[PDB]
Amino acid sequence: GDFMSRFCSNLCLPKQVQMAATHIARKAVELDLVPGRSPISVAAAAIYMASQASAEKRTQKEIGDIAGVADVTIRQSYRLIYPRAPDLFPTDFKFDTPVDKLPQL
DNA sequence: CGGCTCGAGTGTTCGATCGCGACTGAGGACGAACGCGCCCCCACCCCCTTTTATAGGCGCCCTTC
């Protein structure tokens, strides 16, 4: 969450996406869904997922470029969080794309 | 066969010249104390390599669009 602020800022993402990502991240770590990947890598994928759950979608490479992590590392981290993509979202959220329609990579 | 009035030549201070040097200040050039920085040396301590085990990050290539 300490990096949710500036990165989402650097993407000019609205707080609701930013906050949604934070929950997604928070829920994921409490459940230890990703016992390996760096939390920033995990956070970026959450941000990605979040951005992919809003109109403010971005390509992994752009996100990857902002976070500095490898685009495959997000892709892997995404693969780890994707099984719970629907339930990881906060209860106070408004989809722009169904979790079913969340892309795979 | 005696006095007495020139002219000529020499010596000693003193008046009159007068060029030179001393005294003072300003200007110009050079030097020394002061000064700056680099280069050199000594001192102190890191750098490289391998093996075995793990795992997260990641770069490159091959293929397809």
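Per Swiss-Prot, chain A residues shown: 212-316, in order.
Every residue gets a Cβ built from N, Cα and C, even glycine.
Now, the feature entries from Swiss-Prot:
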type: MUTAGEN; residues: A:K238 to A; note: Abolishes autoacetylation, represses transcription activity, does not inhibit its association with chromatin to promoter-specific regions and decreases the association of GTF2F1 with chromatin to promoter-specific regions
type: MUTAGEN; residues: A:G247 to V; note: Inhibits interaction with TBP
type: MUTAGEN; residues: A:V283 to A; note: Reduces DNA-binding
type: MUTAGEN; residues: A:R286 to E; note: Inhibits interaction with RNA polymerase II; when associated with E-290 and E-295
type: MUTAGEN; residues: A:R286 to A; note: Reduces DNA-binding
type: MUTAGEN; residues: A:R290 to E; note: Inhibits interaction with RNA polymerase II; when associated with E-286 and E-295
type: MUTAGEN; residues: A:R295 to E; note: Inhibits interaction with RNA polymerase II; when associated with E-286 and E-290
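Taking the Cβ of A:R295 (mutagenesis position) as reference, residues of its chain lying under 8 Å away and at least six apart in sequence are, in sequence order, A:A239, A:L242, A:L244. Separating the Cα atoms of A:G247 (mutagenesis position) and A:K238 (mutagenesis position) is a whole-number distance of 16 Å.
With every protein chain in view, the residue among the mutagenesis positions A:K238, A:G247, A:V283 whose Cβ has the most Cβ partners within 10 Å turns out to be A:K238. With a cut-off of 8 Å between CB atoms and residues at least 6 apart in sequence, the same chain places A:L316 near A:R290 (mutagenesis position), listed in sequence order. Note: the Cα of A:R286 (mutagenesis position) and the Cα of A:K238 (mutagenesis position) are spaced 19 Å from each other.
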